[PDB]
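Here the structure is laid out as structure tokens; the discussion comes afterwards.
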Amino acid sequence: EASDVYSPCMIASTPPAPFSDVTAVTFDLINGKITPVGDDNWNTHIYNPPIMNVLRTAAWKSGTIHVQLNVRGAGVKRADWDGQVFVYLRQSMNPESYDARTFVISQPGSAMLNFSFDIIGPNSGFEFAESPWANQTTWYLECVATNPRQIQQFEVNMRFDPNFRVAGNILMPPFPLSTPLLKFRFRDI
Amino acid sequence: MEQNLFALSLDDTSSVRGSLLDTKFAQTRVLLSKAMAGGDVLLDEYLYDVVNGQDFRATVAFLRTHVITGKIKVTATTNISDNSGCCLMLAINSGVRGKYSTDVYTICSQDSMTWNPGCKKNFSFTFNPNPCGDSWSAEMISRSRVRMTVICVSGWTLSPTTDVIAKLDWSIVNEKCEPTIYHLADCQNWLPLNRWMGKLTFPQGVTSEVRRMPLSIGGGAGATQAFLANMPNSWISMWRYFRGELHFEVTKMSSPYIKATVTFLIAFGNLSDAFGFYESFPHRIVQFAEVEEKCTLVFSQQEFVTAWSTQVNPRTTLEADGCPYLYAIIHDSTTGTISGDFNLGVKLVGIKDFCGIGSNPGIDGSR
């Protein structure tokens, strides 16, 4: 039973037909980055809600973040559904690092996954993602799709737990405005 | 002679101290071209790199002490005749990302100082390079990539004969490094924002110049098909509605020779231009003495009936916007003995008795 508002921030569409090979995409949960594996033609977008505006500019962070992962979602007969979603939390993209959390989803049509993780570092509890200092790193959400013809897209929604604190400013480049493809909104329709 | 070497006091892990001279450690120079413009970056490097090639009493202390509890003090020394002036800003940022914006809106945010060389002989501030702790080190600022920027906010009112140079004096002081941390309590006594409301320009003339700055400060600053944002501002945009006492820092960015009386008041977008009854609103008359360059404005709780939105839809017009605006109005007339426009910097320092309401789902654009 959801209460407080989650905000959408990262979406990624699997490659268009006839791409049917198993694929994957990595979400940088703090920097707001979407990196598809290899050269697969993923269609990715990042939105600009307050949460992302904070995550992308706050140098130091500390606290709990709640994440909702939504999986869409295509006109597929339930009986013929065979798409699976594997997701992993990681502290790096190095093979030597192990998964911090694993979830497996195999619901037909669409799916919803709620989970949370903590950001905590050495600076009196604060962490500065990917800084050389103390080898601090960000958090990655790796999503694997076994059937990109049934699975159309991933949606990451985020929420700051009241214990979330920030400090310091990062000089970011201008943030491009949002601005379709698949009819999942009245506006798109 | 031999002795108990392990009992020697060679483990002096205490901070940098002594006379102010003893606590100096580096000096840098900023070339101020006689022909520069607003938004013109003057200096842009890493804070750590300041120590390269330096030979001062605490240079080696600074670079070897593993923990410092004091603050970094920086003093700018420079001047120009009263017949001119300009606006320089020095700011410390925690880090950067590729092709970062150099617009003052994002630079100022964290920690900074602003002064006009045509009135101040020098200017200084202290800061904590570790925004969420009470201690720091040279190695920490080196690997955390702390950045420093000097930028020309406003160009010269009257160009100096030759290029001039501002000099920065870097030293350590015994002021305790208190942290500056933002959090989600709905009620906060002091929420610092350092938000660059904007650069106002009032050309010389006898016209009725009116400027509007929205108090719906969330969403960042506009640009082309993009926007600028910094942490303090995006943090307050987390709430849907808010209220509190507003504390603004107003800076005379043009020379003393350019003068104008400016009225400040809180009203709404329904208030039109050329309405010669602006003083019917409760307001403040701000005049600048030739020495004076900075004025604090205070808008207490009594200036607002209710809270107001942190964001508005960018398509919203003034005639359909019930959020309050800060008006800056030329009470008399902008003039002087020399050519040049009157630039007036407006920065929201922070909010006292901050009350945040609800939760903002967010709007992609700003204004």
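All residue numbers given for chain B refer to Swiss-Prot; the residues shown span 460-826 in order.
The header says electron microscopy, 4.2 Å.
In case you wondered, yes, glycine gets a Cβ from its N, Cα and C as well.
Record features, source Swiss-Prot:
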type	residues	note
MUTAGEN	B:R476 to G, K or W	No effect on viral yield and virus systemic transport
MUTAGEN	B:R476 to D or E	Complete loss of RNA packaging and decreased capsid assembly
MUTAGEN	B:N633 to D	Markedly reduced viral yield and loss of hability to cause a systemic infection in the host plant probably due to reduced RNA encapsidation
MUTAGEN	B:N633 to A	Loss of hability to cause a systemic infection in the host plant; no effect on encapsidation
MUTAGEN	B:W649 to A or D	No effect
MUTAGEN	B:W649 to F	Complete loss of viral RNA binding and capsid assembly
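Taking the Cα atom of each, B:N633 (mutagenesis position) and B:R476 (mutagenesis position) are about 8 angstrom apart. For the pair formed by B:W649 (mutagenesis position) and B:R476 (mutagenesis position), distance between Cα atoms is given as 31 Å, rounded to the nearest Å. Here the Cβ of B:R476 (mutagenesis position) has 13 other Cβ atoms within 10 Å, regardless of which shown protein chain they belong to. Summarising the environment of B:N633 (mutagenesis position), the number of other Cβ atoms within 10 Å of its Cβ, over all protein chains shown, is 13.
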